[PDB]
Amino acid sequence: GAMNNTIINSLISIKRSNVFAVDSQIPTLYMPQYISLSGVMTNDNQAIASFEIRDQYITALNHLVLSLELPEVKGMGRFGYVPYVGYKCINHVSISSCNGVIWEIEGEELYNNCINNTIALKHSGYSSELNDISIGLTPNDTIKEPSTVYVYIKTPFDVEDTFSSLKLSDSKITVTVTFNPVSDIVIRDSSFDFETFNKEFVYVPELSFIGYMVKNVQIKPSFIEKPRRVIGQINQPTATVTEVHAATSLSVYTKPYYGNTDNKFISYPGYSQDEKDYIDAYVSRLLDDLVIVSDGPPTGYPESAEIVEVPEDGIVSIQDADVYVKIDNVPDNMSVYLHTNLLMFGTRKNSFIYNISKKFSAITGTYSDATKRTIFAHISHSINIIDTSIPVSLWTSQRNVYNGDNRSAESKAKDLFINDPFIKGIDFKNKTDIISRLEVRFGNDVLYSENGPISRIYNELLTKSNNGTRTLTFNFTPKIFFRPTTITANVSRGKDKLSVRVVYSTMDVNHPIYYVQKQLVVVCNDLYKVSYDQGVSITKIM
Amino acid sequence: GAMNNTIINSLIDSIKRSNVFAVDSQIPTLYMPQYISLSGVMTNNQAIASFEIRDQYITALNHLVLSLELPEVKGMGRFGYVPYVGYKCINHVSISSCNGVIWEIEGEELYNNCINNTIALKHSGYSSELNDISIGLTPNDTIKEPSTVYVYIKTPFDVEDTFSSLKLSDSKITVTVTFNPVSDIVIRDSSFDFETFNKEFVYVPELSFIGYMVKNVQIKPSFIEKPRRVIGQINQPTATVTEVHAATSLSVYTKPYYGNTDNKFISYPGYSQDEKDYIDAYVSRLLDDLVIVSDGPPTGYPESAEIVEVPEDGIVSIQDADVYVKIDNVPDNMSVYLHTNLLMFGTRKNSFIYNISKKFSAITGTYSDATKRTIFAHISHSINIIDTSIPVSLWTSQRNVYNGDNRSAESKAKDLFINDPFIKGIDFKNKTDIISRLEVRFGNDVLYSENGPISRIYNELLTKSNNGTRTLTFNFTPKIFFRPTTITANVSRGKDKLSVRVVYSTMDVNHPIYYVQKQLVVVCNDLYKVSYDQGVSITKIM
Amino acid sequence: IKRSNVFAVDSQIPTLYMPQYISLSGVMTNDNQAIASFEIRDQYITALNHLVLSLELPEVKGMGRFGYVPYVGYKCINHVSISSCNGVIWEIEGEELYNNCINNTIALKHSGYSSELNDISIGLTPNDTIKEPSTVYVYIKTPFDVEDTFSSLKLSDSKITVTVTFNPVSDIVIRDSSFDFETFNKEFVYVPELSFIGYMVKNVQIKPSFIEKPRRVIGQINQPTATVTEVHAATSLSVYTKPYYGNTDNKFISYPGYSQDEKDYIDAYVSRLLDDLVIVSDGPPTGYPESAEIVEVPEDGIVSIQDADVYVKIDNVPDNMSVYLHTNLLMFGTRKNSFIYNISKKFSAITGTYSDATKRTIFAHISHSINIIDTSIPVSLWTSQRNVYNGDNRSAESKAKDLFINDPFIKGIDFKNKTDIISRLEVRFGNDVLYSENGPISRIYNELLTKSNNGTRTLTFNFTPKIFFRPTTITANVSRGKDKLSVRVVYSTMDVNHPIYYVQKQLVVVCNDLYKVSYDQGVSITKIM
Ligand SMILES: CO[C@H]1/C=C/O[C@@]2(C)Oc3c(C)c(O)c4c(O)c(c5c(nc6cc(C)ccn65)c4c3C2=O)NC(=O)/C(C)=C\C=C\[C@H](C)[C@H](O)[C@@H](C)[C@@H](O)[C@@H](C)[C@H](OC(C)=O)[C@@H]1C
């Protein structure tokens, strides 16, 4: 009939496993409930939220979600939230019992664990409404409407759902959330009254979790991976994690330190977070001053600026670099001018110069008589992600022989303070790999060494993530159903620590990014045993 | 050698260890799969397709895929299919045996179950060829070329492939598919001859499934989740699901009711389905009438229209709202005009007014002498997804004291009839969350209550979906291999019904969306036991 | 009542092991095809999985247009073979490895998918840098990765040799005539390094496993049949089409670069044609063949090319100049009294503004009917013997901008594999019809079951969980002649006056044969029969 004759003839003693039917096992009798709790706020006057979970009927819990009520932002100036605002709010999270800390994570590490989860990232705050830079005109004008963001606190209790869930029978569980200053989660200009905003802003958190009421629970001991972070000394290529006895993994990455700067940047693309989006935003900001259509030489620029009239030929020569500038519908009384030194950096008076005007090759557009502006059609340039990641301070630094920032006062007023706590590398997109070589030593012996980021490639492949780190995985054994595979220590032979040594690729000293400080971050996942005898407790595997 | 000495020494016995590097290859049940396609029996007012599966060699089946041959669309006017046309075709699907209905789903619920599946959605019809609004010029001009769409009928028999598959214990399985009217799956204008199209259109279905010929099948009873929806009365914040005895989940969402309207809308973005795409399409449609370049006052607009000449400063004042309009290359004989009341709403003669022209702040462009039209460069506006989702009827409703629709006859002729059966909320993107509070009661007692959509956040996280609903999950136990965890009823205490009560957000009476009728939809997944003794049969768990 | 514990689990003690990421430099050998050999012999390397081949791409200096094919790393691979002293354990053809990784976005990005690598860069001076040196990572997906440590290739004190055969550099490069490929081909050398996750296992308990080995068969040019012989235990059978560009110079009018969407391919083509399609000139335009029919646009704006009307309106046109439309830019016809495929007719509206400063036409909006097929027509077919007309009426400037595309993994008849050219599929086991279809329902099931947007007409026989079970296979009957799989397709009929009708097709049939992995006295595989 419907089945082909060749198949029916091929089919129509050996022990065979049933693949078409299964005995439906009766599970443990339980009832789940989505429980939300309001916390206790406390105040370096850091904001701390405490959530106490104690209920006879709450037998187990998993899937922690922290909601945050972002207030209405009213006033004058430019304002916007950092992408994934909710995760950036978190400085530290700790789940503890009467016997102490059961599990804890640093804000950045929780974000790193959720970077592959698109849904969790969108929930935490990723919209044009939240992340684009909105402007307030009147002192009562609404810049940002109030919104609620949801931060998924990924814990090891979620790995195998009910099986991995944190059991809390006859024990009090306290979820403590430490918040980063509101400065970190906000991108604003000088016009914005941050002083008042910081005073008026208050974190409004509410912890939600999936609670389980289990009838006659059969609690058995489990294993947990607890992350440990070590941040090296400023620009130092070495960091050491002490007392390493049973580690499942070791992650190594770099972070920029903007202490020597005012955290002000020329441009920000807002919601659009692609590398091209960052570059286009920068080009757009520079173009206002780069090509000027004026009646006689342009005014409102520093004496230091070298604004040159574009010849009939269209080509302007800034040293070896040629810039083709051709604007249409230019009035008979006006000429086309090019700012030949918009941003320039040099450590010596007659040496190499890093000039941003030289990074442009062709600028075409049409002058609008109605709006008295220049509408740019096509731009041919060599601007990179690093250029957009240079803090304004480094252009006007003492290392610079030249003035540095030759932009108009109008353009300089549009600069934005960016204090994102989770920036990696030396650029906003973490594009540039500054680690030339990695060395990992377990005790005094070399555990691993690499010249290329092959550990990052394996991390990206194995975790199915596009934003991985140089990670050394020691556990390839299935989680929850097995005791994780760990590096075994030998205290007697001094093999009880992990020492990381990197070799940073050095930059040109005449390039402003050379002066961006670096920090080596080393993350270690230590193995602990969860014991439930007389309350919940953890014990370090040694 | 290749392995580091520190590792070699660390390893080079007493404890019992599970083999993680090898496994005993289990011999499976002897079977042979086959992709079987069947032509059905068409019945009619609603189109019904019946597919009879009766074969001794077809032991089990799963993965139902319904194919649909869409005809060539010839004639005059604007025409396009709704996105994911194939799913929108479906009104109801039912898999039944001689012992009755085994499993059934409402068209919208099948779509909601597949909303996270990008592949299944693309297969059902998501292309510029199908969804963009094409125009026919001559009565024989081809608007749409014939195409075939594939609708994946996701059933509980697919969860664990061969293990979950529907077994055919020498029984006749009848797959019944009820189709929605062709009006629902089509977006057209007044120019399109729908009358003839509706008469000429016929659903051409073909049911495909993966059939399995199993040698010596060992059938065991299984469990199934059957969905049951309840739609509450027009503009009512309550709905009750009766005879709830064993439920695995409960979903709650809103649907708009467009009965009081002609289902006509000003704009549609076509294939491009982003929120910005919907907004841009609307702005584009309004701009034709909003800014006019004419020799003297513009003509072809109602007497009710207040078209004002743009002054030398460029700013036009519509009450408190200021509109900056500056067009380049305007001929000496012509002037720039702004329609100050393109679309307006009001309930009283001298109260608040919702004017779409006020929603604009800046309009810049250049007049093209060659095409005699205005090419808009940049638009600064406050137009939202709700504005685009307002049916034209509401602008010209009796409630409105003003005329309402002050557009040109040209613009009004371009309006499109949208009858998508799966619209949620009050806008085309289901952006606006109109549920301010949710209350779910099991009898007299409150089972669950929320002020924020935390149940929607959990649904989105747990299902890895970007388009979730406020869902209460009671079953966190692995499917197929276990009896699902259900909310247990108490008939004696009157706890055998689920009552849902919402608190809708209060809107302004001078805003046309206030008059968009709402309907509360509550979906319940009831647990049933699949019995194979003397044919396939289902029994409600009570 | 007896209940299964769903809230707790006995944490099983695993096999004592220690993993290590091991990288190895190979031995290069030279139809003078480049071959890299990697010898893995270590007493302490007990097992291995997750093979990643790194490639150091050199600095490209010189003149002309140059760019790498998307996912350059995968396209470099012609064949990969993992073998022991007992012979080949597992092997795959370059295209099949790519097809197995097409659903993996991460692996694809690693192999080379960037604006830096895939956009078409231009070199102006003989020392100008076209492309900066870069390193690409190719994930060699093997059956040893399916269940991580459980599926891993065990090395029972045996020598494992990973052999990688490389495709010519011509395949992975998109270049113009201006680019000195002759010198580039001589100077280019593949620089590979094989990485894998090695495992040192204390007291390993090796048990025999099962492996699926892919076998492809390519049919003769324009033959709708292909047969896979000695089929005894197959888990799946994939059927697809590949274009053959032997009868062409592999030159194409346009390429979109990094932007790989269907619209991106179309927009790139429209952009290339627009330079010649609408001309603003002082008197009739020059520099075009005599065959070209460039017509002046009337005051009305509408130009009539037969039944097709083209609205052309350019702003700020000088008083001494007029707007001209090329009414036959690219045309094809088999007879002088037949239907004509004219690319100029595929346009309905062209609007723009003439820039006096740059002496150029800046196009604002284009209304056209150009498709993915149009963008996939090799230039050779426009100037084909079958065409009674000239064919390519473009300027010499436009013709010089054409790019040589030799991507080895092109499927169907278009660059996006959009057009389905199989009207009917017939699969025969022996001489009896095993499966037959009129629609690509096997492709729909493949796309659904594998969660891939780029599937093939695949017949899956194994729906049993991998590694933990012996795979379900189509059982053969040699006595009844049922020991071969014969595929017969019916190609979808195309119009003879459309240039794409002349694209030579090749039927590709892939069979996954079941083998048993034996570890007694070294690693060995045995074909299940
Ligand atoms: C969701 O499907 C599950 C099925 C449960 O019901 C049973 C009765 O049917 C099985 C089928 C059909 C199987 O193929 C296996 C299986 O291959 C199996 C299993 C199973 N149960 C196990 C329990 C433990 C403690 C360890 C290993 N286990 C197992 C089970 C069952 O327990 N595992 C093994 O045989 C081997 C050799 C190794 C380890 C495999 C890891 C531990 C699993 O893949 C694990 C991560 C997990 O996915 C599974 C244990 C699954 O269980 C859960 C809760 O996730 C099962 C595949």
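Each position is counted from 1, following the chain as shown.
Recorded method is X-ray crystallography, 3.1 Å.
Yeah, the Cβs are placed from backbone N, Cα and C, and that goes for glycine too.
Quoted from Swiss-Prot, the note on mutagenesis experiment B:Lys16 to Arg (Swiss-Prot position 17) is: Confers 30% resistance to rifampicin. The Cβ of B:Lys16 (mutagenesis position) has 6 neighbouring Cβ atoms from other residues within 10 Å, across all protein chains displayed.
In the structure as shown, the Cβ atom of B:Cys89 (mutagenesis position) sits within 10 Å of 28 other Cβ atoms. Where Swiss-Prot documents B:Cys89 to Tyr (Swiss-Prot position 94) as a mutagenesis experiment, the accompanying text is: Confers 30% resistance to rifampicin.
Within its own chain, B:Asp170 (mutagenesis position) has B:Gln56, B:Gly535 as residues 6 or more apart in sequence whose C-beta sits under 8 angstroms from its own. Among the sequence features in Swiss-Prot, the mutagenesis site B:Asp170 to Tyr (Swiss-Prot position 175) is noted as follows: Confers 50% resistance to rifampicin.
Around B:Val217 (mutagenesis position), the same-chain residues at least 6 positions away in sequence with a Cβ under 8 Å from its Cβ are B:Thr29, B:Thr59, B:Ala60, B:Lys167. Among the mutagenesis results in Swiss-Prot, B:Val217 to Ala (Swiss-Prot position 222) has the note: Confers 40% resistance to rifampicin. The residue drawn here is the original one.
Its Cβ taken as reference, B:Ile434 (mutagenesis position) is surrounded by 18 other Cβ atoms within 10 Å in the chains shown. The note that Swiss-Prot attaches to the published mutagenesis B:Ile434 to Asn (Swiss-Prot position 439) is: Confers 45% resistance to rifampicin.
Shown in sequence order, B:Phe352, B:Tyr354, B:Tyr514 are the residues of the chain, 6+ apart in sequence, with a C-beta less than 8 angstroms from the C-beta of B:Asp508 (mutagenesis position). Quoted from Swiss-Prot for the published mutagenesis B:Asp508 to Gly (Swiss-Prot position 513): Induces the protein to polymerize into flat, purely hexagonal sheets instead of the curved hexagonal/pentagonal coats that are normally seen on the surface of IV membranes.
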Measuring Cα to Cα, how many Å separate B:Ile434 (mutagenesis position) from B:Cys89 (mutagenesis position)?
28
Take the mutagenesis positions B:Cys89, B:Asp170, B:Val217, B:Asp508 and keep those with a Cβ under 8 Å from any chain A Cβ; what remains?
B:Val217
For the mutagenesis positions B:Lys16, B:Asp170, B:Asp508, proximity to chain C (Cβ under 8 Å) holds for B:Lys16
Tell me, by DSSP, whether B:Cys89 (mutagenesis position) is helix, strand or coil?
helix
So 4 residues are not built between B:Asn44 and B:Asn45. What's the Cα distance between them in Å?
5
Please check the gap where 3 residues are unmodelled: Cα of B:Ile12 to Cα of B:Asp13, in angstrom.
11
B:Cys89 (mutagenesis position) to B:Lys16 (mutagenesis position) - Cα separation in whole Å:
59
